[PDB]
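These notes are about the structure you will find just below.
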Amino acid sequence: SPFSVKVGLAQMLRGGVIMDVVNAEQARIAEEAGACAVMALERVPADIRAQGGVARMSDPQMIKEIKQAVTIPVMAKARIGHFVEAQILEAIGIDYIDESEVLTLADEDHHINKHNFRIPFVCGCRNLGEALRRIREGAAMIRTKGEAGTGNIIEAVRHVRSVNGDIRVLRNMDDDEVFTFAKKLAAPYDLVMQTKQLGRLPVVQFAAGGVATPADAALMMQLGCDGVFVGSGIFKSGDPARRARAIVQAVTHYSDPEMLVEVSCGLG
Amino acid sequence: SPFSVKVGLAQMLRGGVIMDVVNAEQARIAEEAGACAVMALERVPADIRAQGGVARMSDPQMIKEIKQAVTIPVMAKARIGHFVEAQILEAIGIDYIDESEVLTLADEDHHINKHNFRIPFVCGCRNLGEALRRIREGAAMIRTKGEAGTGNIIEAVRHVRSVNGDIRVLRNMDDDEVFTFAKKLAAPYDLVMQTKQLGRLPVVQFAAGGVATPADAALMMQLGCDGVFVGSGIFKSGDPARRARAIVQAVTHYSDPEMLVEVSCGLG
Amino acid sequence: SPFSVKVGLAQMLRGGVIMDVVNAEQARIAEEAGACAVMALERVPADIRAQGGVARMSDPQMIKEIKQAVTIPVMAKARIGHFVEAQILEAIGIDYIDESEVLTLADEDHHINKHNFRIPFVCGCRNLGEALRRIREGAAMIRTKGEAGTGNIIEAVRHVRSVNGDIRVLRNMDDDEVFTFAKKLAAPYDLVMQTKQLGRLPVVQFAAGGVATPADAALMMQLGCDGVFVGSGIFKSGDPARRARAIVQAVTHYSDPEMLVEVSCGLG
Amino acid sequence: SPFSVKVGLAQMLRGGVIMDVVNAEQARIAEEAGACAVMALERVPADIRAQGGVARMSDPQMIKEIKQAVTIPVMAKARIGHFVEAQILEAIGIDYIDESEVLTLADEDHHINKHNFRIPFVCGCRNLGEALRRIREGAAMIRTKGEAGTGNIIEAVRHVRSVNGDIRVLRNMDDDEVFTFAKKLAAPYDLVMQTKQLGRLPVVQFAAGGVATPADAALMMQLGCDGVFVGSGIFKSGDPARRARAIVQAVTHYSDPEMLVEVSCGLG
Amino acid sequence: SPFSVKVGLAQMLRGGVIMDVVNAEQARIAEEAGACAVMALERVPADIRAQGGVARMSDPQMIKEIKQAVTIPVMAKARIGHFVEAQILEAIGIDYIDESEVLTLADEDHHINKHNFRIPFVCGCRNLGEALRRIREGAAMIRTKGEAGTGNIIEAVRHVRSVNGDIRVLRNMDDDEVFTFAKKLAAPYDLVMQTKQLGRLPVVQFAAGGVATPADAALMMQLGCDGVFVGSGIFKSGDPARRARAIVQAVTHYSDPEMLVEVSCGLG
């Protein structure tokens, strides 16, 4: 299928960090720091909503600027259910669309049908049922919804633990009981059974929302994530290159405390 | 698959009437009247529950007596979730097991995993979501839950209309909206989409529970059922052979009022 | 249209009394007493429900017996929503079908589509909205739901007053306000506007349920009904011929107190 | 009828964009950009209500100025239920009256009787029942109520999906069930049945309220609208001519992502 | 009676506009513009209450100034239940007292006994029952309570429609039912029956509260009012003479759209 191609595409991000960037300068710092992809963002949606505005797809022009500035994959956000925003993003020729709850919802009841696109989608989830629903709709990659722009990892920890815990429950579960389990999750039975066989999520699972420090990033990796997303927080500080490198280093060496000491020492 | 074989098996019952019988005499009357199958029943579960007892699988001996007495397929009831009752019934070599809510529930949370058997199962449903869940569990044939032993068709009409109505809703529905629809039904998405393509249920759909008269049986057929189940009510009356024939005739000639007049004239 | 033909058919009953009969003897007494039609009834539905049973269409045989016994029109009851019962009744060749809430409901959500039949239907109503809904479905004649087999006129008076009162409200109403009025009635606007122009119901309106005495029958006529239905109560008394005649006489001479004295004097 | 003439009048706007304008300068920009009509507006009602004022019909003088400045049809708003505002607008000789919930309600219980006018009316709706009610009152054209002056498309998407979804439900629905369906919609049965036969709304259906970007406009068209309304937002920006052209282009080429990229590139 | 004399006095205002004036200059503009009476007002009660003060009878001196300045009748407000304020107003020799809910209530439970005065009273009402109660107390003229100093006609429309609608209901109503109707209105039966015979209110019925534009004034007249009250809004604008004349012209020519266009064109 093209689906498995998209899934495979997403797997090459495993082990990596993805950074929110608002311009080409930041994008290069990200790339040099060793980010595996960048997320293009006209403005931080936190700030647009804090001022009571609607947060939409970013201007294609500014996305084009970032796509040119770097050789690593570029991602951008479409509003949930806004399949035309996604068509535009596909046509600009970015690598991944993030169907993002951080932007203003466009459809209260329906997500984008992501199978109708040739490029892979990221979606958020709070639990396994939601993850499996996004995947069936054609998401090639899952992140935690976490908590947008607070710096608080508590929500991301809840989500990772929730998802991973249900997968562990599912792995050992009497097969006869999986029907009821699928009902309670309101998830497609066929994806539930596949998740059972795999013993993990059929797609790459990243942590997102709240990851603020190297320690946070490493925690996410130790809890069994495949990678992390980081916000614009990195670039709103001193030596952005250093803070960027630190989080990449944390994710690469997530089980080496000595390394984590080094990258955290003197960050502010 | 063996699944499609079981589904195909069940199609031979299309256009037919299935009658509850409590002995071999009744079974022969049923067969001669033109019933397409019989349902073997130690005792009427209505009466066992009315006297506050538990209603279980029938004695294999009495089932064996009925299997011998007739050449039409024989069905018997297993309690919901009682997979060992089903194993016994399979080994006796009956034709269809009815996983029946009319018997005392054995498992509050789980139905039998019907895929683990080589003979086909009937299950009940009140709506499409329930039907699709029973099918995914491996039911080869669906009936309405209706209302056991009241003679009141109202519940069966509700169920037929409910199921058929949702199928019609599903047939025309924007494909992008079917994901959410599957969530709301708590039904496997893949079976929902298949039902959409077929424009009907993937399995034979019978009416059951409350069908008392020729008019009732014909109504069910006109509402789009593939056949009907009838209770032991038939044999608690004056000329059981006549009443039996009448319901068969009603189902065969369900769109011929003239015929329905004839079979109803002078029944009591 | 055939609709207007059915409406016209029903208008021939204007000024008349319709009597429930359970056999041919009673039917002839009814006819000779001057009833404009008879309602065939295997058994009184009151008694079938009082014993917790289901009340359905009557046996066509006993209906045939009554159709033969008399030259006045014969009516019979179909369960609400039971369109096959109605097909049978049509094919027997009776004159009017009563879609009757006195029988056990067959469809909780839908009435018979009465346009699909060539013979006229009676329906019950409690108010104008309900009346207009039954008419749009193709009822040619409206009766009050009243109160089955209590002998208590209070419900019938409520219904007549309700319907007539809303018609009077409608007759004078600002045309610009009729849209909202139709919304509140949940009735088809086109039938509402027609009722406004006519200043009465587009169909014959009879009183039913609770009419026990000559005084009751005359009251209904004075309140603006076109005729009345009477139950089997008549025949559960002395000189049924006398009691029958009395109600007919009451309806014919409903504004002549002297007559009403005469027919009521010495009845019980 | 004059009704079908008004419906036909409105159909000429199919495929088009209608823009809110507050003066003649803006009106010409709209016309040159390729708008199919303009909506004349003294002031943005959002601002009048935000300052706690009453929003009424616009001054006829300023409407006259805009009618002269352009050759495309002119629309103006009357308060709901304010039939005299509508008479004035008709007499000024504008092309379409919008009975608009964006203005201060004049009649809590009744809309204008739009049949009493010779020029066509637009009304808003949230669902099919409301649409069919406005049409029966004589609206020649339906728009979504959406959400006035937020730039948030979510309400408009809900409304389109709602209306279109119920039409799809209605298209396939058992005819016998349409009576109850009309009751639940509180909509005229005759218009419900007509909508069933047509398989779409008897009138042009436009999207309105929240449409902010080319992507939004195209989404509405992809969801099956016949055209869109846009607010004064367009003219509160740089090169208003460019932003205006962009939305027109988006609606014309709503299924061409490449086009949508071009018109969205560099908009701000 | 003196009552019918007062009623007749009030009828000579039929067809007219009454304007709130706060000085003699405004009073003359009103008179020249063709107002049929003026309402003397020390200060706008809206402003006295907006500043948390009590709004009472106006200073007799300022009322005397207005009575001298014009030859048209002068009205003034007394607080509800404040019969001594009314005695003072009578003694000053004004023409009409308005027992006004716009002023601070003086008696929570009782209105002025208006029969004890030789000059006619105006009272407000929201519905027919309230109107009939005020009349029995001796009001010679009824206005809607509407909504003081908002410019919003919605409340006045509600009241007119309410009153007129109940009168229409009453006109056609079965006489036998009028007793209960009077109970539900908590209105004197004798005035209810009189209103029934007349087919309208026994006294002049004016619209008041919210009438802001010519269109508003004409709407009130088209809904069946006998005249309108207008607030000080007129004089808080440009060319007060023009705006004054416009509303008078609107009420005189309330069914001529062309006229309404002319008087509304260029008002602001």
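Using the numbering of Swiss-Prot, the residues shown for chain D are 21-288, in order.
Structure method, as recorded: X-ray crystallography, 2.5 Å.
For all residues, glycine too, the Cβ spot is worked out from N, Cα and C.
What Swiss-Prot lists as D-ribose 5-phosphate binding site is D:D40, D:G169, D:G230, D:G251, D:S252, and the listing cites similarity to another entry. The Cβ of D:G251 (D-ribose 5-phosphate binding site) has D:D40, D:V64, D:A168, D:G169, D:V231 as same-chain neighbours under 8 Å, each 6 or more residues away in sequence.
Cβ contacts within 10 Å of D:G54 (mutagenesis position), excluding its own Cβ and spanning all protein chains shown: 16. In the three-state DSSP scheme, D:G54 (mutagenesis position) falls into the coil class. The mutagenesis experiment D:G54 to S is recorded by Swiss-Prot, whose note states: In rsr4-1; strongly reduced oligomerization and 63% reduction in pyridoxal biosynthesis.
Taken from Swiss-Prot, the feature active site, schiff-base intermediate with D-ribose 5-phosphate covers D:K97. Sequence-distant contacts (6 or more apart, same chain, Cβ under 8 Å) of D:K97 (active site, schiff-base intermediate with D-ribose 5-phosphate) comprise D:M59, D:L61, D:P65, D:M77, D:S78, D:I117, D:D118, D:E119, D:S120, D:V122, D:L123. Under the three-state DSSP scheme, D:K97 (active site, schiff-base intermediate with D-ribose 5-phosphate) falls in the strand class.
Feature annotation from Swiss-Prot assigns D-glyceraldehyde 3-phosphate binding site to D:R181; the stated evidence is similarity to another entry. Note: D:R181 (D-glyceraldehyde 3-phosphate binding site) has non-local neighbours D:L243, i.e. same-chain residues 6+ apart with C-beta under 8 A of its own C-beta.
Excluding the listed site residues D:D40, D:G169, D:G230, D:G251, D:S252, the same chain places D:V64, D:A66, D:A168, D:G171, D:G229, D:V250, D:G253 with Cβ atoms within 8 Å of the centre of the D-ribose 5-phosphate site Cβ atoms. Those recorded positions from the list D:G54, D:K97, D:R181, D:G251 that have a Cβ under 8 Å from chain A Cβ atoms: D:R181. Straight-line distance linking the Cα atoms of D:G54 (mutagenesis position) and D:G230 (D-ribose 5-phosphate binding site), rounded to a whole number, equals 20 Å. For D:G230 (D-ribose 5-phosphate binding site), applying a Cβ distance below 8 Å and a minimum sequence separation of six or more within one chain yields D:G166, D:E167, D:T170, D:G171, D:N172, D:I173, D:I174, D:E175, D:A176, D:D236. Of the residues the record lists as binding D-ribose 5-phosphate, namely D:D40, D:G169, D:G230, D:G251, D:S252, the two whose Cα atoms sit farthest apart are 13 Å from each other.
Look at D:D40 (D-ribose 5-phosphate binding site): DSSP puts it in a strand. Annotation for the binding-site residues D:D40, D:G169: lowest Cβ count within 10 Å of the residue's own Cβ, D:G169.
Residue density at D:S252 (D-ribose 5-phosphate binding site): 19 other Cβ atoms are found within 10 A of its Cβ, drawing on all protein chains shown.
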